[PDB]
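Undergrad: Take a look at the following structure, please.
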Amino acid sequence: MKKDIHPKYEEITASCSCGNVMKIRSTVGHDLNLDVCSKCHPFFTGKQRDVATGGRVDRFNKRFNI
Amino acid sequence: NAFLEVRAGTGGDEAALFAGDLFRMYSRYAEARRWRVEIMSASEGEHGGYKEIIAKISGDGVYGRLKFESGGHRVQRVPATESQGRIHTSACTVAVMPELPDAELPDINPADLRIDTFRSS
Amino acid sequence: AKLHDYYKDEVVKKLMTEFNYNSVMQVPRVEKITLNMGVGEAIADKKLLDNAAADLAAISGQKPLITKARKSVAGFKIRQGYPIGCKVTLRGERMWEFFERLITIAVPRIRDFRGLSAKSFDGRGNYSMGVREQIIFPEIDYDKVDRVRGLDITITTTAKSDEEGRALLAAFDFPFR
Amino acid sequence: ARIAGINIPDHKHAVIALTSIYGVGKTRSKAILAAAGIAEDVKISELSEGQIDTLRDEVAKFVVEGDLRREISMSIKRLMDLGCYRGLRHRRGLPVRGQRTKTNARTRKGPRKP
Amino acid sequence: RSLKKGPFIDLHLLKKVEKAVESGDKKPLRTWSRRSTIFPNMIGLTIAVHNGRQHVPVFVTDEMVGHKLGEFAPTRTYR
Amino acid sequence: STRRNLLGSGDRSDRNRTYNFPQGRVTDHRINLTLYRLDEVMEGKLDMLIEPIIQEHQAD
RNA sequence: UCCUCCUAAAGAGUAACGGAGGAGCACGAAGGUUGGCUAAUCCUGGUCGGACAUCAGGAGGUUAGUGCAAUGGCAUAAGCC
RNA sequence: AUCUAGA
RNA sequence: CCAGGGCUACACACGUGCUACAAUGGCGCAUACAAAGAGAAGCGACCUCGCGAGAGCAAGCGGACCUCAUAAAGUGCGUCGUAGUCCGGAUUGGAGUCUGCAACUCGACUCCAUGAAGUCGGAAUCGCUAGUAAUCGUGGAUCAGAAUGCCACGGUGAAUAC
RNA sequence: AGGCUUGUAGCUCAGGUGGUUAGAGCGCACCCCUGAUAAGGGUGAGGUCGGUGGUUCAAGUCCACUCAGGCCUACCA
């Protein structure tokens, strides 16, 4: 890099509520709060629920019952 | 194809207002059989309708379906411009002229042309 | 950084087991990342690209170049030499750290998220995606800014074709629906 | 304060602030703050993260900002593909619920342009 | 939105479906019943519902189940 | 030359139809038709008007 | 009046109210020197972004550029910084 | 400013 | 005579209205103060269940006694601080409940999500002189269901006329 | 025949010189005034700038090419 034209690149500490700390280098400022990350996020259960939504005859069966 | 052309007759305001309502009648007829109707010219009346409205109708055998409407059309009603409420009798007149396309107006054939070259004066 | 130190041992070996290279230098390795932001609306608002470049300086690490119209076009009212889009070709250590900060805290914060696509390969082994907003990066307050501004990350890898480059990123557990 | 997409209020009381999420209005917000147990007239400025973690999973129970758009659009796109009455109304932008269409309907049928 | 106890049909439609179970396939079964819901066992059939002047034949499918028949026979014909 | 022959004199001496709104009646003078329609004429639907004239025109 | 091509017949020159086009300037840098660089146009992928803005790669190899008319040239570059 | 033509 | 459809269609125009554009307001809680009516192949307590429309058993009453029927604007206390917003409620998606043989065209009503046009309105334009205008709720006829209309009733309650 | 000059909204004209943006009067459509029309008042749409091809980053404009209209010249014999 060059000098005195680039911004700061302080190594700060990350934090999500999940319990997954990985300290990383940027110019956020002081601290890093998160709620989701590469883990503790529905990348693998939210990519399962959006597909299966159809199905209608068993709805009609949930109103006769006999 | 044909030229449907409705001129208003006696009763120059009321039958203008009625020639509006013959033009809407064949207008409603040509749309039924899917024919193109197009108002080529329209002299409007005073209180609605037209003193003459010449409108080309193209389509599929327009002339043989509509050649019988040429003539007068006498209209017994209470008018719109009638403040005493009695019957008035008017008339509209329609013509229907056929398509009749064009051919080349001169035949410039110089074998018909006697060319007479003489001295100038 | 840390997934470069995961690269050099487990992703190199992770691909040496898969596409059975008789050499090692035949493994792909990600060359660079070129964050573009083609702001465009510097023709009408000249001081827009000040902050539109100041965004890339805070998203990425370093100071951006502000690039110019190659040949002038009258479809968009730009004369040749007009500053129309700011870019950063980061490489080296900062590319592993921006990529590591990409798949950890930047990818999962995308609103209405499906998973990144896999057809975003150019048929060469180079992945190129586009992001809509700024706020998948924590450096943006969401309160300090006012613009709907977004960029489009271009991952450049030295693979021969994209059958290989999809394996290189998917060995980094890259999303790929 | 980033639940289910964005959620950025400013000095607004908590039940009014949680309305901002697509998929919860006034009632379901009181179901959140009833279940997750936060007082109603506290503010998301005051509401610290050790309180919010009880809400990022609590609004996550009912379908919210993300998955509800493709729930709803999935049902609409279903109706258009049926070719029933109502999908034949969604194709055109005429009112589905049997309104007047002679005179009114400028919500469903757009502005009064022609 | 309708009739919480008993999804509604008519006997002249329903027994016609019952005979359409063992009849195999048929030409469209001329029914004027619109107020009846479609039972799930009618899939594969092609009953024709009266819109008011003509019977439009409609193929009962897994998507088109709990809806009534008159959903799928538009009466008024516009432009 | 032809339009003058077809477009009549304009005056009300009956020339090839009437349109009688108080009685509701329509009479085309030829094939002295006596249709009482006048709402089935004033939106097209003069099929019954024209058709006996073309029949009694293919009569000759 | 002047410049460029063709007529002009493989040196030069060569007419016509022969065929085609430009000039009556610009530039203190668009001059010098050193150092660096290489296009046009398509295809693939990509935020609004679009056939046509910026990005990355590939094809292509001067079809580009040359302050302005045409010819002659020009990568050692005379083109770009 | 004008308001045709059927007591 | 019969079944299905239609009178509810929708490029648009006109008439009357209802809800609004908000802070003399919205929302949450506590609370006060009426008139006029209707009721038996009717009104329907009480108690329970349901988030809510409502569902179960059901006392009374052809009624100054029983039922609809908690009147609301009001007052007190918070709250939101001028934002297309805790304004506004269309439009839509899903699940409901009633009546009726039947709720698709085409019923009303509830719950949850939805949250658009709209920031007092051009030229013109209408009603209104006092318990009037304005505003607030309630009842009846028609009627199985189905009014923002009609017909009636009370609450608060003005400025103005030279 | 050449020489000079028009062509822009449905009509009549600016806009063209000065290359990056299309306006005016009347007409037309919609709503008021009116017993109803005209007048009037309020609101609105309406153009690829005669067709063809170059230059240019871009053509309504700038150069050729025409097409339809107009004026002038066409003499000495």
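Placement of Cβ uses the backbone N, Cα and C atoms for every residue, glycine included.
Straight out of Swiss-Prot:
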{"type": "MUTAGEN", "residues": "A:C16 to S", "note": "No Zn(2+) binding"}
{"type": "BINDING", "residues": "A:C16", "note": "Zn(2+) binding site"}
{"type": "MUTAGEN", "residues": "A:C18 to S", "note": "Binds Zn(2+) normally"}
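How about a rundown of where these features are and what they're close to?
TA: All chains included, 22 other C-beta atoms sit within 10 angstroms of the C-beta of A:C16 (mutagenesis position). DSSP assigns A:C16 (mutagenesis position) to a strand segment in the three-state reduction.
A:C18 (mutagenesis position): 15 other CB atoms within 10 A of its CB, across all protein chains.
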